[PDB]
Amino acid sequence: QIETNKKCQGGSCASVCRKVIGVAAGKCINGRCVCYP
């Protein structure tokens, strides 16, 4: 899991990770964005 030190986009980071790596898998852990490639 790619735990990036980014702020969550509301409640998750799916759209964030969809931009970063491509997949729309990303959740808000500790206020950070963990992408799931």
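The way this entry was determined, per its header, is solution NMR.
Even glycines carry a Cβ here, placed using N, Cα and C.
In the three-state DSSP scheme, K6 (mutagenesis position) is classed as coil. Packing around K6 (mutagenesis position) is summarised by its Cβ count: 17 other Cβ atoms lie within 10 angstroms of its Cβ, all protein chains included. What Swiss-Prot notes for the published mutagenesis of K6 to V is this: Increase in hERG blocking activity with activity close to BmTx3 activity (IC(50)=3.2 uM).
With a 10 A radius on its CB, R18 (mutagenesis position) counts 14 other CB atoms from all the protein chains. As a published mutagenesis entry, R18 to A appears in Swiss-Prot alongside the note: Loss of hERG blocking activity.
Following the DSSP three-state reduction, the secondary structure of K19 (mutagenesis position) is helix. For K19 (mutagenesis position), the count of additional Cβ atoms within 10 Å of its Cβ stands at 12 [all protein chains shown]. One mutagenesis experiment catalogued in Swiss-Prot, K19 to A, is accompanied by this note: Loss of hERG blocking activity.
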